Amino acid sequence: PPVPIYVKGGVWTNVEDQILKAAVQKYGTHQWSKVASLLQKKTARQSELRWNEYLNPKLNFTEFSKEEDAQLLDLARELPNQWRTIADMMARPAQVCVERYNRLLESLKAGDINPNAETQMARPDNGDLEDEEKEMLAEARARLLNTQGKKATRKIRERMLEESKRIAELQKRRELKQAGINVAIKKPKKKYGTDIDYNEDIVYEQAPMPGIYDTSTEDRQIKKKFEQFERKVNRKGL
Amino acid sequence: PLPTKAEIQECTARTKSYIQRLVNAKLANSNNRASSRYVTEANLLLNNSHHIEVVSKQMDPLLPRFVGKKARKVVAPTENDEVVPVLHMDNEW
Amino acid sequence: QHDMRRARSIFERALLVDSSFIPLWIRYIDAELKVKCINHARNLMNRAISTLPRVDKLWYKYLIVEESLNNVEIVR
Amino acid sequence: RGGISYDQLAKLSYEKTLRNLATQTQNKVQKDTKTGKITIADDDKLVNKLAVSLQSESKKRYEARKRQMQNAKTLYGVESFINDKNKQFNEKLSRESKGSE
Amino acid sequence: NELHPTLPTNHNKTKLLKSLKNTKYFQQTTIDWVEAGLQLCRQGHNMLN
């Protein structure tokens, strides 16, 4: 129901630059197809060009100093029109270098495809938005939200369902207790032959290896306190 | 000092006897009939006095031997009262 | 759950994995003291300072506890 | 002053607790040779004060951490995040990178 | 076969039937060969089933 966009080179707007930035923060630099899937009407290579040429904060967009500018005239003299090598020598993007070289030596129609669109300035947007851009930001927030797998999401669901299942299981017992028939709570079943129930025994009980001092009366005081707590939970209910 | 030539012999003989008892038991519990050609070779008094005679029984070769034997998972209680001390002495990273 | 025997067994099983860990020793001493079981904690502080004698905080813990009960001969 | 060791923080904690014990004070031994056990005759009071002291101190430290959690959860002026745990991770990165260089 | 001899073991040599005989559990008789074959078929079916 969208007709297919076969050629996806366009003009970079503001929306796509900002979604590319908030996608590179989460997805990282070397996954480009997963970045460019987040914003339609652009390609994984054109996302890579828009990062490495324009949106990168390491890139040097300032005015040229006088030593920089004389260095540019000399390097453009020595290396004839090898602009990637020159731009590597200046730590500046190559499009900046070419346009500033044109400004030194000086002293698009409609219906054309612009090849240099990734290196050029963005277009700010009309005031409300377009509808497809509303859809783009909605699905982009939806894909930047999730940090879980299938197993973990199913675990969230299973914990909630077991919780509500226990609540219903206690509800019926409280109703039958009001009626006067005391159904004891059934236990979960063991999945294997030596699966351990944890109210029968202290399961790996380690005694504290007695010393020189005497602990009879403190034992009696603890035993009194615990017996009284269990009786109070039986009568009054915590 | 180095340990004397007699204690080396006493220790070697006692521990050799122990290792041979363990090896004979491990080769005698095996199901291989061929292992018992590699082994290298009672009365006890149950009270103040009773004089019993401990005999072994001759078992069926087809029925399983060591009928209590089975593969189980066991935890062991790690129990000590030897406290032993740990005898130590007194932004860049 | 006001069940002190299971808490003691759990702290002992916790010490068997890692005896080098000081906040576990301090919680188990405090968990004895807050329920007013002073002799259990005396046995425990003994076992702590005799296990790790080069640790300063354990001796000072046992000195605080014997000061707070006013036992000056024991602190000396 | 920087980071402090454990042998020094131990002494400062001991001295603060004794200072507390002095202001709180402002406001035998029997060996049974049958078993070998020592019964020390301690008063019931000063045990209750020790227990209530430890309980009140743990509650005080607990409430201080609880209030620090909310006052560190209000301030959003660090960085952009997507959940409650990313905010703590990004504040950790700010604390390391501000101190380092 | 002639290139590699496999050279039997002439010591201890526990044999099977000579040690299955010393038990009280085995006994001994003579029967026709075809009866022994049919009994072995019944026994070997019963074991695997």
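Following Swiss-Prot, chain A residues are numbered 2-108, 123-253, in order.
Recorded method for this deposit: electron microscopy, 3.3 Å.
Cβ coordinates come from backbone N, Cα and C, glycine included.
Annotated features, as they stand in Swiss-Prot:
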type	residues	note
MUTAGEN	A:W33 to G	No effect. Slower growth and thermosensitivity; when associated with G-84. Complete loss of function; when associated with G-52 and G-84. Complete loss of function; when associated with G-52; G-84 and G-102
MUTAGEN	A:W52 to G	No effect. Slower growth and thermosensitivity; when associated with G-84. Complete loss of function; when associated with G-33 and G-84. Complete loss of function; when associated with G-33; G-84 and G-102
MUTAGEN	A:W84 to G	No effect. Slower growth and thermosensitivity; when associated with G-33 or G-52. Complete loss of function; when associated with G-33 and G-52 or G-52 and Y-102. Complete loss of function; when associated with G-33; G-52 and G-102
MUTAGEN	A:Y102 to G	No effect. Slower growth and thermosensitivity; when associated with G-52 or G-84. Complete loss of function; when associated with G-33; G-52 and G-84
Requested in this report: Mind giving me a neighbour count for A:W52 (mutagenesis position)? Other Cβ atoms within 10 Å of its Cβ, every protein chain shown.
Outcome: 19
Query - C-alpha spacing of A:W84 (mutagenesis position) relative to A:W33 (mutagenesis position), in angstrom - result: 25
Query raised in the report: Around A:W84 (mutagenesis position), how many other CB atoms lie within 10 A of its CB?
Result: 15
Report summary line: Same-chain residues at least 6 apart in sequence with Cβ under 8 Å of the Cβ of A:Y102 (mutagenesis position), in sequence order, are A:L73, A:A77
Requested in this report: Measure from the CA atom of A:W84 (mutagenesis position) to the CA atom of A:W52 (mutagenesis position) and give the result in Å, rounded to a whole number.
Outcome: 19
Report task. Would you count the other C-beta atoms found within 10 angstroms of the C-beta of A:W33 (mutagenesis position) for me? Result -> 20
Report summary line: Chain D neighbours, taken from mutagenesis positions A:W33, A:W52, A:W84, A:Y102 with C-beta distance under 8 angstroms, are none
Query - Mapped DSSP class for A:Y102 (mutagenesis position), helix or strand or coil - result: helix
